[PDB]
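Step one of this worksheet: look at the structure below.
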Amino acid sequence: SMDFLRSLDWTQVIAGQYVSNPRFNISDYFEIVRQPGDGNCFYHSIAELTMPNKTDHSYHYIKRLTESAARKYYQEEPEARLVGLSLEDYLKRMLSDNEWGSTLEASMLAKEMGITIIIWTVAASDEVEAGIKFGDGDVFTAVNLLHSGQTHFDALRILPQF
Amino acid sequence: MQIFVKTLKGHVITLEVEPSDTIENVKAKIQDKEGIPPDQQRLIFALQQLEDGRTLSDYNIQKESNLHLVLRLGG
């Protein structure tokens, strides 16, 4: 089922951002590396896939890369129009403890880090409803996140056989 | 006229709107049908995320146009 991954149908909705609606179970290709539901789980998940020797504090680095990422891109980010905050007010809230990340931060971090990030959204059963890709990479090269329920994020590791 | 919105989940819905409708208005229509707070909706058309203050005629969205609804995920 690797001919399935090299055939995903991504629709570019705006330059650099793609959407997909494939039919597969997250468990068929990824390993869920669970993250604490502490409100920083978005950043935990990134650290899990980008920082060797991850610890429960490594997420502070991702948040700081989000800071510089925001200084570069926040004012031109389409999804930033929905926050309705200055770069200063946004940076304060974003950097505050237990403030939760979102797709806005995924887009900016994709640019800052030079990576592709995919957020797979599921509804309870870990059956994928959709995927939002920030960057031009594919599923094998990207940082795959799992979004579940309301605001929780977990890390995904593509299995060794794919 | 009728315009199509392809939601994030994959299915397509229909909306009855006139060119004089605001983006904020259309978002309220989507919220009625799908129960999505407009704060989470990203309406996209012609590779552009549409802006609240403007209207469908500011973007030339005509009969049976296909719009994209991308959701803002994460609080």
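Heads up, residue numbers simply count up from 1 along the chain you see.
For all residues, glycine too, the Cβ spot is worked out from N, Cα and C.
The feature active site, for ubiquitin thioesterase activity is assigned by Swiss-Prot to A:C41 (among others), with experimental evidence given as support. In sequence order, A:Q35, A:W100, A:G101, A:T151, A:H152, A:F153, A:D154 constitute the residues six or more apart from A:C41 (mutagenesis position) in its chain with CB-CB distances below 8 Å.
Reduced to three states, the DSSP call for A:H152 (active site, for ubiquitin thioesterase activity) is strand. According to Swiss-Prot, the active site, for ubiquitin thioesterase activity annotation covers A:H152 (among others).
Look at Swiss-Prot and you will find A:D154 (among others) tagged as active site, for ubiquitin thioesterase activity, backed by experimental evidence.
Marked as domain 'OTU' by Swiss-Prot: A:30-159.
DSSP assigns A:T11 (mutagenesis position) to a strand. Around the Cβ of A:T11 (mutagenesis position), the number of neighbouring Cβ atoms within 10 Å comes to 12. Here the residue is the original one, but Swiss-Prot notes a mutagenesis experiment at this spot, A:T11 to E (Swiss-Prot position 10): Increase of 50% in debubiquitination activity.
A mutagenesis experiment is reported in Swiss-Prot for this position, A:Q17 to R (Swiss-Prot position 16), and the note states: Complete loss of debubiquitination activity. No effect on deISGylation. Unable to block RIG-I-mediated gene activation. Residue environment of A:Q17 (mutagenesis position) contains 24 other Cβ atoms, counted within 10 Å of its Cβ in all protein chains.
Listed in Swiss-Prot as a mutagenesis experiment, A:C41 to A (Swiss-Prot position 40) is described as follows: Loss of deubiquitinating and deISGylase activities. Secondary structure at A:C41 (mutagenesis position), as computed by DSSP, is helix.
Among the mutagenesis results in Swiss-Prot, A:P78 to D (Swiss-Prot position 77) has the note: Complete loss of deISGylation and debubiquitination activities. The residue drawn here is the original one. Of all Cβ atoms in the protein chains displayed, 18 besides its own lie within 10 Å of the Cβ of A:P78 (mutagenesis position).
While the structure shown retains the original residue, Swiss-Prot records the mutagenesis experiment A:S102 to G (Swiss-Prot position 101) with this note: More than 60% loss of deISGylation and debubiquitination activities. The Cβ of A:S102 (mutagenesis position) lies under 8 Å from the Cβ of A:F42, A:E79, each on the same chain and at least six residues away in sequence.
Around A:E129 (mutagenesis position), the same-chain residues at least 6 positions away in sequence with a Cβ under 8 Å from its Cβ are A:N21, A:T121, A:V122, A:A123. According to Swiss-Prot, the experimentally introduced change A:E129 to T (Swiss-Prot position 128) is described as follows: Loss of 40% activity for debubiquitination and 75% for deISGylation activity.
Packing around A:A130 (mutagenesis position) is summarised by its Cβ count: 21 other Cβ atoms lie within 10 angstroms of its Cβ, all protein chains included. In this structure, A:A130 (mutagenesis position) is part of a beta strand by DSSP. The annotation that Swiss-Prot gives for the mutagenesis experiment A:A130 to R (Swiss-Prot position 129) reads: Complete loss of deISGylation and debubiquitination activities. Unable to block RIG-I-mediated gene activation.
The local packing around A:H152 (active site, for ubiquitin thioesterase activity), expressed as other Cβ atoms within 10 Å of its Cβ over all shown chains, amounts to 19. Each residue contributes its Cα atom, and for A:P78 (mutagenesis position) and A:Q17 (mutagenesis position) those atoms are 11 Å apart. Across the structure, A:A130 (mutagenesis position) and A:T11 (mutagenesis position) place their CA atoms 11 angstrom apart. In sequence order, A:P78, A:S102, A:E129, A:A130 are the mutagenesis positions among A:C41, A:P78, A:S102, A:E129, A:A130 whose C-beta falls under 8 Å from a C-beta of chain B. Comparing A:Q17 (mutagenesis position) with A:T11 (mutagenesis position), their Cα atoms are 8 Å apart once rounded.
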